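> Structure incoming, see below.
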Amino acid sequence: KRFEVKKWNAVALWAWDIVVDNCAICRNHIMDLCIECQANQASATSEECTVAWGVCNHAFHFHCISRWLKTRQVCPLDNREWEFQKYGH
Amino acid sequence: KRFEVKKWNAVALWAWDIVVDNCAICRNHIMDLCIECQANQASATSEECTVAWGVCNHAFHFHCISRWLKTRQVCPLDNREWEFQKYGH
Amino acid sequence: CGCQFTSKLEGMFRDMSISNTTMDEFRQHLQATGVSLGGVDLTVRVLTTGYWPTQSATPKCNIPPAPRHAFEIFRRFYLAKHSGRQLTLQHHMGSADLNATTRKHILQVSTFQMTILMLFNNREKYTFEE
Amino acid sequence: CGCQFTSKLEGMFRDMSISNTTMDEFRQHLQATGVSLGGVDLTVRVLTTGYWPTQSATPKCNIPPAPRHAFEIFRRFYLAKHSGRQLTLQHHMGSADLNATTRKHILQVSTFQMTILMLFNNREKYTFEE
Ligand SMILES: [Zn+2]
Ligand SMILES: [Zn+2]
Ligand SMILES: [Zn+2]
Ligand SMILES: [Zn+2]
Ligand SMILES: [Zn+2]
Ligand SMILES: [Zn+2]
């Protein structure tokens, strides 16, 4: 051949079993609102109902784990202190 | 085809990095005597200079780790309590 | 007989637990990947050298290519998930279910006749020399 | 600034440490199997979604077959050893060294021109439509 690849420097991103189809706290989805918001509008009045990403690569609705912080303080699928490293998908 | 295999029940045996070519205590081999025996006969007078297998699947000369039990009591390549589950290769 | 001897038996049972846990884990990971998995039901058991003595001299032969590929994939999975160890091949242990074919009757081979019957499948009319 | 965003930077450095450790581990495990001629040289890293934002929309395009096989190998190895590290496929990151051939001068592609040049290698005289 005329051109051949010798080295590769790909970067691999990983995500845990967040179950994009069932929120691990509310069991609706990784998007499309939550149990306490339901309808899309539901008198939104600004604020937000996006996805929250932790330091453990877990994803839930911001509302779900914001409320869950009052019940416990360690991400339910593990035993790690939950951070708020990202907001939204 | 006339005969096709559907199920298989193979049993896999595993061994740790015992370094069959260098004893992790004396650095001679996994066989062929040890540092304090050297020559094959060396006034053997019965007794034994075989291989000792632990509960952690580590293998050294019986003489080497028998002497090493006086220096420490946790297998050097790990932090496990060393057993004597087998004698010889 | 004393707990001094039953301790090894308890360790053997712990090894059995480890083997079945690793088996279900490898099945779950094959559900996501499992490229080389010729043996459909790869029931692979992981044991430790100390508990179970070597049969005679750790045998080797013309293992069937589909079970060869299945065992290779299982060993690669086991050497990755459980790192720090090496997997050996042997034949004097285990069993298998051979699906034969008027109905489809499934036979059984105890990891001894798999190579001979695979050679027969590749080409019949063999003998001891073959 | 204080221990508000510097903690995030320390976490990013920890992620860098994790990435290089996983890289050397995957190189060591590649030294073991060596099946196909696609893993000749691999400086692949492992990052977490939270630390590093997604580039645009995670591009998913035709990758070259040798690099494609290499990435498959990497993904499988990771999901087995560090079970839970499902490698997503992206292209807006990384680089590569293309060995061209009067001497043998090695070019460099930042994971963008690899697919186009691979298509050229498969068949020259292409255009935008191709
Ligand atoms: Zn939810
Ligand atoms: Zn909501
Ligand atoms: Zn978590
Ligand atoms: Zn020694
Ligand atoms: Zn000796
Ligand atoms: Zn040990």
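Residue numbering for chain B follows Swiss-Prot; the residues present correspond to positions 20-108, in that order.
Quick reminder: no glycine exception, Cβ is built from N, Cα and C everywhere.
Pulled the feature table from Swiss-Prot, pasting it below:
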- B:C42, B:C45, B:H80, B:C83: Zn(2+) 1 binding site (BINDING)
- B:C53, B:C56, B:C68, B:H82: Zn(2+) 2 binding site (BINDING)
- B:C75, B:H77, B:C94, B:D97: Zn(2+) 3 binding site (BINDING)
- B:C53 to A: Strong reduction in ligase activity; when associated with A-56 (MUTAGEN)
- B:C56 to A: Strong reduction in ligase activity; when associated with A-53 (MUTAGEN)
- B:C75 to A: Strong reduction in ligase activity; when associated with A-77 (MUTAGEN)
- B:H77 to A: Strong reduction in ligase activity; when associated with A-75 (MUTAGEN)
- B:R91 to E: Impairs UBE2R2 activation by neddylated Cul2-RING(FEM1C) complex (MUTAGEN)
> How far is it from B:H82 (Zn(2+) 2 binding site) to B:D97 (Zn(2+) 3 binding site), counting Cα to Cα, in Å?
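One finds 19 Å between the Cα atoms of these residues.
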> Just checking: which of B:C42, B:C45, B:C94, B:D97 have a Cα that is within 10 Å of the Cα of B:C56 (mutagenesis position), counting only these binding-site residues?
none
> What are the non-local neighbours of B:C75 (mutagenesis position), defined as same-chain residues 6+ apart in sequence with CB under 8 A from its CB?
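B:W35, B:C94, B:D97, B:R99, B:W101, B:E102 - these are the non-local Cβ neighbours of B:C75 (mutagenesis position), listed in sequence order.
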> Sequence gap of 6 or more, Cβ distance under 8 Å: name the residues on the same chain that satisfy this around B:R91 (mutagenesis position), in order along the sequence.
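When sequence neighbours closer than 6 are ignored, B:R91 (mutagenesis position) has nothing within Cβ distance under 8 Å.
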> For ligand 4, which among the recorded positions B:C53, B:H77, B:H82, B:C83, B:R91 have a CB under 6 Å from it?
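Going through B:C53, B:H77, B:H82, B:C83, B:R91 in sequence order, those close to ligand 4 turn out to be B:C53, B:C83.
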> Setting B:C42, B:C45, B:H80, B:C83 aside, what same-chain residues sit with their Cβ within 8 Å of the center of the Cβ atoms that define the Zn(2+) 1 site, listed in sequence order?
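Near the Zn(2+) 1 site, the remaining chain residues are B:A43, B:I44, B:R46, B:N47, B:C53, B:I54, B:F79, B:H82, B:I84.
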> Could you work out which of the recorded positions (B:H77, B:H82) has its C-beta surrounded by the smallest number of other C-beta atoms within 10 A?
B:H82
> Can you tell which of the recorded positions (B:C42, B:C53, B:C68) has the fewest other C-beta atoms within 10 angstroms of its C-beta?
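Across B:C42, B:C53, B:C68, these recorded positions, the one with fewest Cβ atoms within 10 Å is B:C68.
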> Run through B:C53, B:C68, B:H77 for me and report the recorded positions whose CA is within 10 Å of the CA of B:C83 (Zn(2+) 1 binding site), in sequence order.
B:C53, B:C68
> Would you mind listing, in sequence order, the residues at least six apart from B:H80 (Zn(2+) 1 binding site) in the same chain with a Cβ closer than 8 Å to its Cβ?
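Those within reach of B:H80 (Zn(2+) 1 binding site), by Cβ under 8 Å and sequence separation of 6 or more, are B:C42, B:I44, B:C45, B:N47, B:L52, B:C53, B:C68, B:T69, B:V70, B:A71.
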> Using a 10 Å radius around its CB, how many other CB atoms surround B:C83 (Zn(2+) 1 binding site)?
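Other Cβ atoms within 10 Å of B:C83 (Zn(2+) 1 binding site): 21.
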> Neighbour count, 10 Å Cβ-Cβ cut-off, for B:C94 (Zn(2+) 3 binding site): what number do you get?
21
